[PDB]
Amino acid sequence: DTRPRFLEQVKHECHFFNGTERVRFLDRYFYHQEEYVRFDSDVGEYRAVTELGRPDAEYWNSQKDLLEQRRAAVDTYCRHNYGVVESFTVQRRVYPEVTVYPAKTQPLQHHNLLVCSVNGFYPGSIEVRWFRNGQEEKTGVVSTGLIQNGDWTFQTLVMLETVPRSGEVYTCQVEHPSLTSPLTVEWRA
Amino acid sequence: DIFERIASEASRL
Amino acid sequence: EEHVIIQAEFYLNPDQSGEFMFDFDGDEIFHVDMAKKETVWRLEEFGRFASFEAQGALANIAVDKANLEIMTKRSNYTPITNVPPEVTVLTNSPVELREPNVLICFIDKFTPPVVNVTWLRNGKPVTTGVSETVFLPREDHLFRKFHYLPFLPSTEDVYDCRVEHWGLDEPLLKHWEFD
Ligand SMILES: *[C@@H]1O[C@H](CO)[C@@H](O)[C@H](O)[C@H]1NC(C)=O
Ligand SMILES: *[C@@H]1O[C@H](CO)[C@@H](O)[C@H](O)[C@H]1NC(C)=O
């Protein structure tokens, strides 16, 4: 199927700073990926983002009643919907399950990678650090980065390249808004 | 506890 | 900067495919099943704390369809350029033999929002237990999508997520097996 496709998108965005203390409403219109006209509550009128949207800005900006609907949206729409959702979104808190398992950088004889797997947490911001005998190991640390699972949880793997010796204790430490003190998981050779 | 939608603006023909 | 709530909509011709959803910080809160005119909550717990009049979503799609005809003509019928997806296959949690788990197929950075996705086990399509999200919007106005496959990890099975998209020359197959 090679028939040409045509795509319209609209994104009505509500941006919140310090809860509902400062709110910015953005009404954005797109043709394929190209934003062509927008209403910004910082401006109070539509503005063409490309020449494609100049007829819409001119036309909509002539309609004072349309504009007053858009100018009220920070209150009637953004602040309202924040109130509806805030308890299970803004305040959603899911702590991570933390696993440490060994692995290999390449097919080798001995495990030379320690994987700290951090799973199922929300929200996204997290800090994961590796310790050897109580000193932080900053070298040879590599990660998947932050992964969205698409179901309101995140995961990340944080790997430490090391050759483990007997008598060493390795500690993965996880800090996250859902935790009141660092979560630690140890691994011994 | 009711979600509000906002309408999309209609261009002219 | 703290948080962003987006009412995202799209309409696609000639497919006459529409979508209406709400996103919070990159996660879907709900979408409206256009055919059934029903609100579909991404997590069930959401539907006990809030409601949405799904019928109102259809009015937005109708305006979006009308705007699309206008913009299509204004553009001198300039069509979309296909952007093929990046595809990643991962599991929901560390893999343990015989311990139930979920394969996730993450399909990212593509447009238009039309894709065919198949899970394969040992090269054969599997349908039992699978689920998927709608097309999720990106800040660069491309799309992403998730497909899921609950499974029991064994040494005997290999998996693939197979993705077809008009920007791909051949189907994309992303492999997973027990290490
Ligand atoms: C479409 O073509 C007309 C010429 O009839 C031109 O004035 C207009 O700028 C063009 N618009 C595009 C290419 O978006
Ligand atoms: C998906 O499959 C159908 C029929 O199997 C086909 O007509 C359609 O073009 C396919 N879509 C893509 C994006 O490959």
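The residues of chain C that appear here are 28-206 by Swiss-Prot count, in order.
The header says X-ray crystallography, 2.1 Å.
Note that Cβ sites are derived from N, Cα and C of the backbone, with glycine treated the same way.
Among the features that Swiss-Prot reports, domain 'Ig-like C1-type' is placed at C:112-204.
For C:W68 to F, Swiss-Prot lists a mutagenesis experiment annotated as follows: Decreases the interaction with HLA-DM complex and peptide exchange. Sequence-distant contacts of C:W68 (mutagenesis position), defined by Cβ-Cβ distance under 8 angstroms and a gap of at least six in the same chain, are C:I56, C:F57, C:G74.
For C:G74 to S, Swiss-Prot lists a mutagenesis experiment annotated as follows: Increases the interaction with HLA-DM complex and peptide exchange. When other Cβ atoms within 10 Å of the Cβ of C:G74 (mutagenesis position) are tallied across all protein chains shown, the result is 14.
For C:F76 (mutagenesis position), the count of additional Cβ atoms within 10 Å of its Cβ stands at 13 [all protein chains shown]. The DSSP secondary structure for C:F76 (mutagenesis position) is helix. Recorded in Swiss-Prot as a mutagenesis result, C:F76 to A, S, V or L carries the remark: Impairs the interaction with HLA-DM complex, CLIP dissociation and peptide exchange.
In the three-state DSSP classification, C:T115 (mutagenesis position) falls within a strand. Here Swiss-Prot notes a mutagenesis experiment, C:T115 to R, with the remark: Decreases the interaction with CD4.
Less than 8 angstroms from the CB of C:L117 (mutagenesis position) sit C:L130, C:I131, C:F133, C:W203, each of them six or more residues away in the same chain. One entry in Swiss-Prot concerns the mutagenesis experiment C:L117 to R. Its note says: Decreases the interaction with CD4.
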Problem - Subset of C:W68, C:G74, C:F76, C:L117 (mutagenesis positions) with C-beta under 8 Å from chain A - result: C:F76, C:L117
Completion exercise
Among the mutagenesis positions C:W68, C:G74, C:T115, C:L117, the ones with a Cβ under 8 Å from any Cβ of chain B are none
Fill in the blank from the handout: DSSP output for C:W68 (mutagenesis position) maps to strand
Completion exercise
CA pair C:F76 (mutagenesis position) / C:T115 (mutagenesis position), Å rounded to integer, equals 33
